[PDB]
Amino acid sequence: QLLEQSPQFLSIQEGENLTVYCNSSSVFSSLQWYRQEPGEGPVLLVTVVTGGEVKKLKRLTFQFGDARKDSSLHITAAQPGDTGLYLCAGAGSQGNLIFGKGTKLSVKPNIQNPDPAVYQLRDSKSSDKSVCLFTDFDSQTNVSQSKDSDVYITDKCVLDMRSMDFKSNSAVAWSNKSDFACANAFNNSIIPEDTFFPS
Amino acid sequence: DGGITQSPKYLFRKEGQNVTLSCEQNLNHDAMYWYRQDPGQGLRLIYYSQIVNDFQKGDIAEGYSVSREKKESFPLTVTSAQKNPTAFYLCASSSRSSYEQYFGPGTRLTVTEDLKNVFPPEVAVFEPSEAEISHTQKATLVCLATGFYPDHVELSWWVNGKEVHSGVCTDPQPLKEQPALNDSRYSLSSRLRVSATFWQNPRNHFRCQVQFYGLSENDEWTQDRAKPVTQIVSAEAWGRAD
Amino acid sequence: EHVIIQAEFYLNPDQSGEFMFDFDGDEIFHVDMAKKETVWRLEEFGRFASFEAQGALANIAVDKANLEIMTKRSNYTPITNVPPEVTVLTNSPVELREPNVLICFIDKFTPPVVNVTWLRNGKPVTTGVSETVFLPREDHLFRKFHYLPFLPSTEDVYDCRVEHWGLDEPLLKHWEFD
Amino acid sequence: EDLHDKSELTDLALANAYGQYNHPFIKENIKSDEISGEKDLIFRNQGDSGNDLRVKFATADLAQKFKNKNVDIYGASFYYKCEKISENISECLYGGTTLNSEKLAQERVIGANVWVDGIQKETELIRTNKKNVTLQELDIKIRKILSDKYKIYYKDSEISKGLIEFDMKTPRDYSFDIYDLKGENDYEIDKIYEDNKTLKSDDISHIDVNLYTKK
Amino acid sequence: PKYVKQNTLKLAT
Amino acid sequence: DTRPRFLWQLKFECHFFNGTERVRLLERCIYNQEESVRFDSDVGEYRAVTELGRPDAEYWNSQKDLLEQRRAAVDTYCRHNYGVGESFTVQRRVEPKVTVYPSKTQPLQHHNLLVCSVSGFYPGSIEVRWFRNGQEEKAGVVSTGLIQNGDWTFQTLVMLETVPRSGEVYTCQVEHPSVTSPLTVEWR
Ligand code: NA
């Protein structure tokens, strides 16, 4: 009994509708969807048990194929909190759950007032170290990894200053190469042409 | 208010060692399950047990063993015959009154080639730039945890002695420092962002705190450096006006 | 108005049991334990109906185990034997040289063990003989039929000899041509 | 027509039968003043999770009989080829309908004898508090027990043929061949119940089940 | 058709 | 052979009143001829009849699905079996052969004891009647009562005290369900 989930990965902007799929050549008697946060236990979303069954849980719509061979999960007006791994599981009327490989869903937040910039930050310690902080870009911007062993670049991360109705992206780059400067740190990323570079 | 638990959260061992993963539940369920999760593989069933004293092989039982002496408990043993032990391991339980499998929180097992590879994180805090302050009226602190192995860390920010989640983003994935090395050391960054006004107050204290899970008080350490035990490493910064 | 009775027993230390259905006092069938088959009293019954012997075998096993339990529970009080009353009688009024059947009717006894012989003149005969299983009674004693087919004559006399533990002497009931 | 073998049925057919007899729709004291397709009755938002419910009959007189009555429903519910009535999800069902007022003073327990290859197995029990009960309801209840205990709708179980007989105190008796599924899909399988055939509860004597192996 | 038998029950122990 | 015996008897009795309109189930456990515990459908639960039956009654009454099964056995078991054997039991008809002959004993000369034997018949309900010259006699009538041969056939002998007279014809009449009008056998 083999379940295939489609697509493996999905990156999508907040506000969009999306569909993910779970397919088999075998018939299932019950089929399930779970959501998982990284390094945590999956949580059941829904179980469907009759062909053609549509279940609606707020923005999510689950459907069981008429011939019991597939299921879809549809999200209306995707939101960043929908980010996670979506696992399909199928039983059969007798003997146990088999899981798919999962669709990894990433929903990117709308960024209201982008102000892309790259800043330099100095070590608290008297030490001579520094990081470069690429920040305040909108979610249309992607950060690439380093193409150099002694330069470290982290992916983008959204922080939420809840009090200030303010969200922002950022990515950190660092090195101890004398070669390395904040001007050049994110050269392998496609960044906005108006990115602010202080002094 | 019953649930499932697993322990410990992080497990680290030298190759050739059998290891126990613990799973308890007090949901009063009869059925219990162990899965392994690997990047891009989903969950694969290792062993299950429909009722106390009974257990039965799953899809991938090779290298694994379970006992089920009590209803509440379902120890998994990962044997030295298991060829690829490193994984995320999940326990689950269910009743016949629902289809639902309830999952425990998972346990991360890393198996090392040998213990010389083990290092706690060095941790440093980098202070906001005066350009970000004038340009945005905000102030981002960056914490860097570097040179750690295994990847078994929990970082948190503490503002004036209280943990904060607002204004915080921590990489969900660490970076490999030396990728062409199987027991590569790791790095992880985190950001904490506050208003410039809040950063400019010299009464405000900021701390990046990294809980590391390393060697136990039983493992043998001989080498020159201090033994890389389970420890908290930190760095701090104070606001300034300047 | 009618009565169907499913009647079973187990006896120790003899280790014999029986299972039978009774309609108004006649046997519909019993199960032969040794051969694990259903035996219909009359042959016609068995194309009209059926019964899987296994079901009786399972019952007899529980009866066995229960008897052991009860025996012990009663501080091993044994049965009091009750001697049978015998009456011999014939299928139909005797007509000289026209095949008839002798009936030995063994009544009102317990436990259900009984040694029965037909004596023609004085010698034992076991040719064409047949019998029934231990049939039930409302008082919980037993009934049993024995059958000797023959040909009526003056040249012969008959004795149904019946032995039972509640009888200090083997019982003899005679039948001579009338 | 002799008992149909399980082996004749598509995997889908078995899964659909499993699904129908394990997840019936059961609701008490609801009412519809709405006929559709002249034969069907509509209960808006009254199905599972607020779905609309379409209860389908063989005849218009059957629907008119329960139209605007306080009814009880007990039947096998499907989605595929359930005709929509609104833009809400619609859930379908044949018959299974009786009057909510018509209840017994005390619960009626009906026994079921069971044999497998002629071998007598444990006696089973079902219940109803309905003075008049659909034949659908009791078939569902028996096949549920049979599904649980005997795995009658699992492809790989040893059960390969099966028959359910309802033995009435009155002259007419009813019978079901458990593998004589009228087709592969729920809407075909479940149509057998459209006549809404209903039994007086006091007149039911008992049920007989005969299952057969490959042996 | 079949004769049904009533099951004998295990006595209290 | 001298060993003490120990006996366990079990009875499940289905009592029918008016076809199958009213059924009664009596289930009885009997140790050494002594009934100890029973289930009676008119009661609906087990009841000890002696103190030896007590542990069984209360263990058995504690199981709700046991009780439930028992209380529906009136249908699943009794009516069921009634129906199964209806053709060859309830509706069994065997016609008696009737014969009249002088008895082969009797006190004490200048008198005659006559014998009417009805044999090989099923079922046991039967009216036997004697006549002297077409007029029935009820005085000096003596009967064996029904005799069950086993084998699903009955027999009975009815005797009549006669002080015999010239010209007389005696008649034995038998009324029975296997015959649509009476059987008569004539003697002189
Ligand atoms: Na359903």
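Residues 29-206, in that order, are what chain C shows, numbered as in Swiss-Prot.
Technique stated in the header: X-ray crystallography, 2.3 Å.
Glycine too: its Cβ is placed from the backbone N, Cα and C atoms.
The feature domain 'Ig-like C1-type' is assigned by Swiss-Prot to C:112-204.
Here Swiss-Prot describes C:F76 to A, S, V or L as a published mutagenesis experiment; the accompanying note says: Impairs the interaction with HLA-DM complex, CLIP dissociation and peptide exchange. Cβ neighbour count for C:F76 (mutagenesis position) (all protein chains, 10 Å cutoff from its Cβ): 15. Reduced to three states, the DSSP call for C:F76 (mutagenesis position) is helix.
Here the residue is the original one, but Swiss-Prot notes a mutagenesis experiment at this spot, C:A93 to L: Decreases the affinity of the interaction with TCR by more than five-fold. According to DSSP, C:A93 (mutagenesis position) is assigned to a helical segment. Sequence-distant neighbours of C:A93 (mutagenesis position) (same chain, 6+ residues apart, CB-CB distance under 8 A): none.
Proximity of C:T115 (mutagenesis position) to non-local residues of its own chain (separation of 6 or more, Cβ distance below 8 Å) is seen for C:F133, C:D135, C:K201, given in sequence order. Annotation note: C:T115 (mutagenesis position) sits in a strand segment as assigned by DSSP. Experimental mutagenesis is annotated in Swiss-Prot for C:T115 to R, with the remark: Decreases the interaction with CD4.
Taken residue by residue with DSSP, C:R125 (mutagenesis position) is part of neither helix nor strand, so it is coil. There are 8 other CB atoms within 10 A of the CB of C:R125 (mutagenesis position), with all protein chains counted. Swiss-Prot documents C:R125 to A as a published mutagenesis change and attaches the note Impairs the interaction with HLA-DM complex and peptide exchange.
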C:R125 (mutagenesis position) to C:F76 (mutagenesis position) - Cα separation in whole Å: 36
Filtered mutagenesis positions - C:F76, C:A93, C:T115, C:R125 - keeping only those with Cβ under 8 Å from chain F: C:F76
Within reach of chain E, those mutagenesis positions of C:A93, C:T115, C:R125, CB-CB under 8 Å: C:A93
